[PDB]
Amino acid sequence: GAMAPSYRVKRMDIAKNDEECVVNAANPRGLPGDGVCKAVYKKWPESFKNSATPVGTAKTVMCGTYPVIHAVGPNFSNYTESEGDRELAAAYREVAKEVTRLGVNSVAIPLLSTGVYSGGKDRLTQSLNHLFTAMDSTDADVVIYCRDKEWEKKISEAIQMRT
Ligand SMILES: [Cl-]
Ligand SMILES: [Cl-]
Ligand SMILES: [Cl-]
């Protein structure tokens, strides 16, 4: 575990993370995809061997000894708000199980279902709160990656609000 487990946020490419493992915002089919998933495919393509997994689950594949946790958030274009919310919470719970199982002291994590899978809605708060629900009981240092300056501010405020 980390000596004083923390949450931090960074505005940069998660493919350049400084953590002991990465969470991919994966598609269920293990395809290279777009956004976070395409960056993860370019950086850790070996981790896409048998990475396909259902919505609401996480499947870890090693790239060398570096773990890539493929977490499949719901596409809110396809799910109802209710079912999508349930699956988004579940994906994060599976990430917490994997991070725990791997024994890492740190993890780089994107906000699941906030991009192409958001169904055109702002889901920062919904996705981050499900991340917290899942990760709060873990003792890894969590580093949340985002790309938008306004998101960085909002994520940072939500972290600081709890401390
Ligand atoms: Cl960058
Ligand atoms: Cl997404
Ligand atoms: Cl972002």
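Our numbering is plain: 1 for the first residue shown, then up by one each step along the chain.
Determined by X-ray crystallography, 1.4 Å, according to the entry header.
The backbone N, Cα and C atoms fix where each Cβ goes, and this holds for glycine too.
Looking at Swiss-Prot, you'll find the mutagenesis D13 to A (Swiss-Prot position 1343) noted as follows: Partial loss of ADP-ribose 1'' phosphate phosphatase activity. Annotation for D13 (mutagenesis position): spatial neighbours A39, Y145, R147, criterion Cβ-Cβ under 8 Å with sequence separation of six or more. In the three-state DSSP assignment, the secondary structure recorded for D13 (mutagenesis position) is coil.
Taking Cβ-Cβ distances under 8 Å and a sequence gap of 6 or more within the same chain, the neighbours of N27 (mutagenesis position) are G33, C37, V72. The secondary structure of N27 (mutagenesis position), as reduced to three states from DSSP, is coil rather than helix or strand. Sequence annotations record features per position, and here Swiss-Prot assigns ADP-D-ribose binding site to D13, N27, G35, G115, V116, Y117.
Mutagenesis annotation in Swiss-Prot: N27 to R or Y (Swiss-Prot position 1357), described as Almost complete loss of mono-ADP-ribosylhydrolase activity; the structure shown retains the original residue.
Where Swiss-Prot documents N27 to A (Swiss-Prot position 1357) as a mutagenesis experiment, the accompanying text is: Partial loss of mono-ADP-ribosylhydrolase activity; complete loss of ADP-ribose 1'' phosphate phosphatase activity.
Secondary structure at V36 (mutagenesis position), taken from DSSP and collapsed to helix, strand or coil, is helix. For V36 (mutagenesis position), the same-chain residues 6+ apart in sequence whose C-beta sits under 8 angstroms from its C-beta are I14, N24, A25, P110, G115, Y145. Under mutagenesis, Swiss-Prot gives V36 to A (Swiss-Prot position 1366) with this note: Partial loss of mono-ADP-ribosylhydrolase activity.
According to Swiss-Prot, the mutagenesis experiment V36 to E or F (Swiss-Prot position 1366) carries the following note: Almost complete loss of mono-ADP-ribosylhydrolase activity.
Look at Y117 (mutagenesis position): DSSP puts it in a helix. According to Swiss-Prot, the mutagenesis experiment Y117 to A (Swiss-Prot position 1447) carries the annotation: Partial loss of mono-ADP-ribosylhydrolase activity; complete loss of ADP-ribose 1'' phosphate phosphatase activity.
Non-local contacts of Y117 (mutagenesis position) by the CB criterion (under 8 A, 6+ apart in sequence, same chain) comprise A25, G73, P74, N75, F76, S77. One mutagenesis experiment named in Swiss-Prot is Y117 to V or W (Swiss-Prot position 1447), and its note says Almost complete loss of mono-ADP-ribosylhydrolase activity.
The recorded positions near ligand 2, defined by a Cβ under 6 Å from one of its atoms, are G115, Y117, chosen from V36, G115, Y117.
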